[PDB]
Amino acid sequence: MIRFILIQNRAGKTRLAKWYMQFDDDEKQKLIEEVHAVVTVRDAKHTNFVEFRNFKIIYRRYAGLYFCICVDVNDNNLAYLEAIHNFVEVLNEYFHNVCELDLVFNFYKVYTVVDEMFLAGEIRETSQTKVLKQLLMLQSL
Amino acid sequence: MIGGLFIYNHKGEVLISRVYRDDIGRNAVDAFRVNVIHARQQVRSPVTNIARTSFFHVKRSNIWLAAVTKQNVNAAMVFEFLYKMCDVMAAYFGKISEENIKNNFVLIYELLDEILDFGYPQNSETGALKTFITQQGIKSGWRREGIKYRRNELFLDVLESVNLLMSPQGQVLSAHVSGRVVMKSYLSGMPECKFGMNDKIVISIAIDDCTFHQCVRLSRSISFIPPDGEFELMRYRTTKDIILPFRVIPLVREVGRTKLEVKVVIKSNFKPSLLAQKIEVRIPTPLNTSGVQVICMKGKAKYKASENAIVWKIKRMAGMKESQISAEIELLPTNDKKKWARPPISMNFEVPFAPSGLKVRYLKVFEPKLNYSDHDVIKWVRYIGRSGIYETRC
Amino acid sequence: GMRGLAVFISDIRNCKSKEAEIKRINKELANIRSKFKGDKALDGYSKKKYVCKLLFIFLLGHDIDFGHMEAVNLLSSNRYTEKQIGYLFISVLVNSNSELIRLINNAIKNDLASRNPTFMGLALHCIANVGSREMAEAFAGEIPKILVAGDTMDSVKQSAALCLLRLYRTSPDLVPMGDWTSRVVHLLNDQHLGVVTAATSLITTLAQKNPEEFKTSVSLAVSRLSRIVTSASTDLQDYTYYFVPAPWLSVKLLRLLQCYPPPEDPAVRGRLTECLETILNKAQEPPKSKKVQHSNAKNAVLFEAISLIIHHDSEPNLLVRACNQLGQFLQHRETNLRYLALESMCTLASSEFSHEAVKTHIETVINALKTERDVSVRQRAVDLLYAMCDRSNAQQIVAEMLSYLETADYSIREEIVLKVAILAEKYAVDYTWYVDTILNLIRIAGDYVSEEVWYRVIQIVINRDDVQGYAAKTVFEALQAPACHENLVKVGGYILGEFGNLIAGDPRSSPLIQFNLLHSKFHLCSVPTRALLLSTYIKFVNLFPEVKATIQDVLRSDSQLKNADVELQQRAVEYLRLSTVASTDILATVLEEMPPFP
Amino acid sequence: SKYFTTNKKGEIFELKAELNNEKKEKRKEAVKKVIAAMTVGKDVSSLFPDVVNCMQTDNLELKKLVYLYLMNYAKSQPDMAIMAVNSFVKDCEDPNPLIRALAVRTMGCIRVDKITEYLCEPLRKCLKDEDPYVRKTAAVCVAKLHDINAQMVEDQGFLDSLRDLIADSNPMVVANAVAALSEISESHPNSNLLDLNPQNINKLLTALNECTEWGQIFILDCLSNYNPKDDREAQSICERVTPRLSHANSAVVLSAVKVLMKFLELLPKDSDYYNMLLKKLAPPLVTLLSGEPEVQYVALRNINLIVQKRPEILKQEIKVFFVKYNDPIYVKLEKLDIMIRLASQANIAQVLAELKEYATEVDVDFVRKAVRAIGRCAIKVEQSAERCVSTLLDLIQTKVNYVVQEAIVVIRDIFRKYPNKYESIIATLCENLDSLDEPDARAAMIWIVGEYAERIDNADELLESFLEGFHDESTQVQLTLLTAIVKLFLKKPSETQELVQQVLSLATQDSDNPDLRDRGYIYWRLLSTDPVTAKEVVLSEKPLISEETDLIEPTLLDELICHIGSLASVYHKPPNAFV
């Protein structure tokens, strides 16, 4: 399953954090710092599948942004990497060439999208067309 | 003459840098961040040489200042310049803190470019820099009276527990140490104790913690009055620069679906003059295990069907050694499915040192009314490191 | 429509110091709490804006200790946006007021009672994200009825299935196994693929512990998998991700099939084998697009199929084809594919039907290790090499590791030398090969060899070697380098002292040259090495009467007699008095044939 | 691809637009933000030309912050900054020569092969200026230019200009050029450092009293290389250098000490000046030790060599080198070493009164080193061995573990130095036999039991207690157990036949150690061959040992004294060791 989803910048400021397991604020901050430290050191030649405590992290870089999903050791890697890319594509389509400021100024809509695709630590919906239609219908209200 | 200057935070991330000679690359920065800031057993010294490069370091609060050179520089020059520059910065914006560095990056860069030219500390009186710099800094009840003892005594015990989860290839997935200091003092009167200790302690997921007694006073040094009998002075949890006493290497070979071979090698990563005692290694075995043939040249090994594990007991072991246990397991083919999910190998030990690297520097006991001092008091100090959850994935 | 918050982000970003940020946030918090605590009635839109601002303040990092009352009141509103804001705030920040928790439970019950799909979706998302004990005890009996009702919308069905998943994971004792299982199983035939995905996830988790109730889903799973893999480019266009039909659903279905024994029905097994063969055949085809995402999407399903094939382990042809495909993946640009293929072959290494197939890729594995830049790929390749090492290829694998040692990184050297020692001890057929391998290992990486290995090599050289001349010549050749170090010096001193007579015939290994080389090594090592070398010297005195005098002046030097160490002084004194006193025939009695190890 | 890379509504476009404004009020903030982003590692290359366009301004701050970014980029991306010299060259004719000096420094900070065309010409025109600071900066960047590998045909002219710059009325400038010449002389050709002794030395000694704090250091460092030729001239130089007790903590004082000790050659007692100079050299060294801990550490490292070369200077000043409780450990160890160095037969009664004190504190490292120092005292002074042994027995009786182990290890060495003098002590040691956990302490105890075997009637039982757990022990304790048991056999035969057979069986057969087996056979082949020769071979008289540990190579010591102030005297290694 999925433990948490993070969208971060290079400077370390967390742009989005979704948690699917119980944690405290200090523990959450420590985990965020550890994830940032682990992801930043690695270069582009390295793999995207990095062990982290007793889980693993599937991460992708988009310019100055880092998208991270923390999953169990026995879970599939390529499927969740493509889930990351699908999520990024839908974010780009919905925000009309999304940028970092778009995520900053519309955190609640991003939370709605993340709930639409990921729920209870699993993949909920995969189609871009249906997700976009639902989001447009909600925005029409 | 000064190769370059670096300013680091407590966590080990470089706050600022300024390199004056190209003969010093980022390898030097990494070497300082590893061998000095994150040293484990390195002997402390202000001037350290590594890879034919000399580093002079000065600590101010939780900030590190390093002057880097590759030549035979005048040693007193570097330290006098560091003191003068620290005094100048303190005069410009008061106390030296990481937040102040973040706010006055620009002024720091201007000062470094101004007072230090190519490594040559030109005339840099604080009064005369006002003309040359056009910027302005941004400033910002527990012990009864009437206690008597025939003799003065005290015991200190630093009790620590180390917890480790390690990957099969040797990557340290997680590690943290929980410790406490226990003081048992038979002292006559109302003594005052100054406790001095080194920098290994800063003042679910394990996070750094430090909690003192009610009698502790902070102003480095810790001043207190010991209550009679035994009491817990301070407790703490640390996560950085842990010293791991042991390293376990498992090698598991699955011969088809009927046999199995497990070879475990344990190594002792501490000094040869220290001795760990009561070592026990728990090696799991699959549920459908008909029997096991185990051979080891150190300690004794036995199989437990009720617990379904191999217990390997070593009475004691010295530092910088190695040991190996090899077991051949025969499996009855009941079900050709439900692969044996390997649980981690467990370790228990006791080491006569603090794995977190803590070391007590001094303890001065002064009595105002009576006449005795720390020379009269008899002092014992014991370190007891122990294993908590010590697991290596197999 | 919130200009104040929009300018709030800009104003807080414009702060030039931490004090400014703290002052601004404290002022805004004071304003918000004063407005809530005021007696003036304010509209619900202001409530929404201020709750959003508080949520932003919390996400900034600082704490919030109030505002729950307004957020909980927002749930009863009939405007969707206010309800979403309230539910988001409640999910992010949890309060311990029991009456407040009960009021939230009642409001969520009222929303569930409604027939609006969106409100039901919001309520289910709140339950799944919070997942507290109170929510479980309130809605465990209610959620499955919502899931199995035939008039519910598809989105509500997906959300309800995942909610039941979350409650089962967090509260397993509070969810009984009822009669709703048949509907859950039948959900796999729904035309909406998202419903199938949610049902597959829930069924996988439940059957991980209760196989009998859901064992009937295998036929539906294999039929849907066949329909997915045999579909054309104009079919299932809604769920087709970069020319790949339904990657995630197929992956989930294969994961579901992985937790069950092989199907009992022969028709089901035939269909499954057909599906796996079709997937592998489609994988061998050239890519249909240059985009990497198509490659990743296809490879995910491919690796899931391979894992299922390994798990079942009943089709030799499938295993051979999987081995061929995995071996093909080693010659690929992407590092991820190489890593995953190495893991998969290491899994295959423990299978009876594919030992030869995995062995065939030995040259490819060695080349990948030799040309590898990533450390993790190197480690997995080394583990694979150790895993597939057998009697026939033991020599090749050991030679490959020894050849790698010269240019190896220091971090991996300990693991490499340990594995090399284990393999050499295990597969030792010819004593000459074992002795040569151990001596080469020492000469290369003695800084990482233990103290048992070079006890064993000397024990074997003594007991039954018939290679004593071979043992001595290799050591004599190896000791001539300036980089010689501790373990090599020790074993070389012992071997030379014991068997210099066997190679003293050659003009390149005369006794004087041997002694000169050893004494050149002498003054650079620690005290146990020096004691061993002194025993070697007294051996030389008895073996070579021509060099005795030259040796004696070495002992008599002030560096030995007055040495600070006790052991060196005792050895020097004893040996000097042994050579000088008695006679030459007496000395040969103390230094006899060295009876062999027990 | 280009995901999140768009620059239509991003902060990069906003920053680029903000840099094109003509208002300095927002321009200063934009430049500060750019500098901060560059510090945080952001890529601001696309904004580089705009910052270049910011350089064409009249305000002082804006240019200063722009040159700060240029200096930042000079080390980061030299190629980008190389092409900007066309604006730097046209800045040496304006008023306010501090701008000219800043431009010269920044231009010298760039390392480009073709930059010489834009660098060689201005320098020859900047040494002749009204403002001496321009000449100072030029002298500084001369060394930076010399760092670049080039033929430098005009090096003769550069050195002539630097030499002519010394004879200048105005103080930190000349004590910057002397440092530049000292740096150049570090790579000294066969003909370098022309000895214009009279005028240059007179000018240096005249400007020495007027230079800045670092000026005295540079001048003294340069002068230390000089070799005098006249006894009267040497006396004059020493008399001129002695008043250096300046407010500078060490560097000035240490350099003055270096110069005086290198310039130390004269008649022994023909003139009452050698004694006066030796007396004057003590107060500055003594007052050096009151500085910050790092400077204390450097001063102690230098005082070690000073005491080594000539102990007469610090003969009676041992009271200063006592250890304070709050000092850092790296200063405590040096203080202990110096204390042991100065321990003469007169002050032992007080030095030993302190070392014992240091053995009753908490710091374990210092406790072990203090016990070792108690041991070192008894080998350096033969009239205090009884007192040192009494102190060690008291420290054994205090019943602390780490004190007892080190005390036994040290008593072994004291016994080896003075045989057949402390036989009665042995019994008191044995009672403290159950608290030996180190292998050094166990080895020392077994060795002591092996010796004096006739003075102990209980040695047999003591060694039988050791033999039971023969394995699971270090190799050195096994070796010393073999030697001790064999020695015991040769003194008490006909009653220990069980011991030797047992220990030789344990070493020969049970132990797989090669050299241990060799020694087992070597001993076995003596006892069974002839008991006459074996007694002479094993129990032969062992020659005594001198205290050779506390000594240094005279040539190395002379070189270090030649290099007192530098890092050569801190590592105590030759300068060629680190390069």
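All residue numbers here begin at 1 and follow the chain in the order shown.
Determination method: electron microscopy, 3.5 Å.
Positions of Cβ are set from backbone N, Cα and C atoms, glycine also.
What Swiss-Prot says about this protein:
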MUTAGEN   A:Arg15 to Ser  Reduces interaction with CD4 endocytosis signal motif; when associated with AP2A2 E-21
MUTAGEN   A:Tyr62 to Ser  Abolishes interaction with CD4 endocytosis signal motif
MUTAGEN   A:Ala63 to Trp  Abolishes interaction with CD4 endocytosis signal motif
MUTAGEN   A:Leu65 to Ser  Slightly reduces interaction with CD4 endocytosis signal motif
MUTAGEN   A:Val88 to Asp  Abolishes interaction with CD4 endocytosis signal motif
MUTAGEN   A:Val98 to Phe  Reduces interaction with CD4 endocytosis signal motif
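Using a 10 Å Cα-Cα cut-off from A:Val88 (mutagenesis position), the mutagenesis positions that qualify among A:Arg15, A:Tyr62, A:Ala63, A:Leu65, A:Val98 are A:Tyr62, A:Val98. Distance noted between the C-alpha atoms of A:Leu65 (mutagenesis position) and A:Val98 (mutagenesis position) is 12 Å. Cβ neighbour count for A:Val98 (mutagenesis position): 23 (other Cβ atoms within 10 Å of its Cβ, all protein chains included). Geometry remark: A:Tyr62 (mutagenesis position) versus A:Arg15 (mutagenesis position), CA distance 13 Å. In the shown protein chains, 15 other C-beta atoms lie within 10 A of the C-beta of A:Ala63 (mutagenesis position). Contacting chain D by the Cβ rule (under 8 Å between Cβ atoms), the mutagenesis positions A:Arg15, A:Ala63, A:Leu65, A:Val98 reduce to A:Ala63, A:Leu65, A:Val98.
Proximity of A:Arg15 (mutagenesis position) to non-local residues of its own chain (separation of 6 or more, Cβ distance below 8 Å) is seen for A:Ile7, A:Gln8, A:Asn9, A:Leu65, A:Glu100, A:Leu103, A:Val104, given in sequence order. If you draw a 10 Å sphere around the CB of A:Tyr62 (mutagenesis position), it holds 20 other CB atoms from the protein chains shown. Mapped onto three states, the DSSP output places A:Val88 (mutagenesis position) in helix. The number of other CB atoms found within 10 A of the CB of A:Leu65 (mutagenesis position), across every protein chain shown, is 20. Rounded to the nearest whole angstrom, the C-alpha distance between A:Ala63 (mutagenesis position) and A:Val98 (mutagenesis position) is 12.
The local packing around A:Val88 (mutagenesis position), expressed as other Cβ atoms within 10 Å of its Cβ over all shown chains, amounts to 18.
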